[PDB]
Amino acid sequence: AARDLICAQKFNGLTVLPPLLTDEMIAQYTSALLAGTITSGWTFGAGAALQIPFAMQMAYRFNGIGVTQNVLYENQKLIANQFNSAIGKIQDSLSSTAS
Amino acid sequence: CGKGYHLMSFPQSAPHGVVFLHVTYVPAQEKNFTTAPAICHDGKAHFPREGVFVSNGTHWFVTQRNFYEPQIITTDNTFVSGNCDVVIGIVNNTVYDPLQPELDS
Ligand SMILES: *[C@@H]1O[C@H](CO)[C@@H](O[C@@H]2O[C@H](CO)[C@@H](O)[C@H](O)[C@H]2NC(C)=O)[C@H](O)[C@H]1NC(C)=O
Ligand SMILES: *[C@@H]1O[C@H](CO)[C@@H](O)[C@H](O)[C@H]1NC(C)=O
Ligand SMILES: *[C@@H]1O[C@H](CO)[C@@H](O)[C@H](O)[C@H]1NC(C)=O
């Protein structure tokens, strides 16, 4: 074909080393962190992973910021819908804007 | 300040630096339970004040989230909010009242 840029870079003694961890290993680490956070909560970062339902975990999260935990259980569907709409908004904003 | 729940820490001197000894608290031995968000008692939904509802198969208790310490479910450690028709997964159980044994005595 034609002259490339990395090839002329290589021919003058400049060498690029590969990273130690591949992209699929970083994706596996991220997937392990998601599977810990969704299932166990903050308990997997302080010892053994202890399971808990996600509604009761989110009730703990609301109780941590000064809101009583009965607000979650009476507004669970609205909060789930708001989270789903926010996730879809992030997906659309990443698919549209490239800056 | 260390891996786990931080408790206390100590400094130690070293050549060209410092060494910290972090004392931490970590949980050791867990066991499975069955839990519920609230408890429906004669049309009232009861939520725990500081704790979590558990069950040993037959009876329901309330305990700490970081240590297993079962207690009798009582209106002292529970508060009332709403009805039983809005909470998903509310179970049927009784709530003890402290005035009942001291009223007849
Ligand atoms: C669940 O916990 C209850 C409450 O501690 C247990 O009931 C006690 O069992 C002991 C041993 O048989 C008796 O001596 C007590 O009189 C019981 N107390 C009450 C209030 O019933 C129960 O055994 C535990 N296990 C199961 C499977 O229910
Ligand atoms: C809890 O239950 C699961 C599956 O039923 C089992 O694998 C596990 O050993 C049990 N105990 C603990 C402490 O997780
Ligand atoms: C709890 O009790 C109410 C009325 O006492 C009943 O309608 C409801 O079905 C009960 N819950 C379960 C899980 O049986």
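We number chain B the same way Swiss-Prot does; the residues here are 1043-1147, in that order.
This deposition comes from electron microscopy, 3.3 Å.
Heads up, the Cβ atoms here are built off N, Cα and C, so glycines get one too.
Other Cβ atoms within 10 Å of the Cβ of B:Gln1071 (variant position), summed over all protein chains shown, number 6. In Swiss-Prot, a published natural variant is listed as B:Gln1071 to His, annotated In strain: Kappa/B.1.617.1.
Cβ neighbour count for B:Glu1092 (variant position): 9 (other Cβ atoms within 10 Å of its Cβ, all protein chains included). DSSP assigns B:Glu1092 (variant position) to coil in the three-state reduction, placing it in neither a helix nor a strand. Quoted from Swiss-Prot, the note on natural variant B:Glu1092 to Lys is: In strain: Theta/P.3.
The natural variant B:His1101 to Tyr is recorded by Swiss-Prot, whose note states: In strain: Theta/P.3. In the three-state DSSP scheme, B:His1101 (variant position) falls into the coil class.
B:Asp1118 to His appears in Swiss-Prot as a natural variant; the accompanying note says: In strain: Alpha/B.1.1.7. Within its own chain, B:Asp1118 (variant position) has B:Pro1140 as residues 6 or more apart in sequence whose C-beta sits under 8 angstroms from its own.
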Variant positions near ligand 1 among B:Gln1071, B:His1101, B:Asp1118 (Cβ under 6 Å): B:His1101
Inter-residue C-alpha distance, B:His1101 (variant position) and B:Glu1092 (variant position) (nearest angstrom): 19
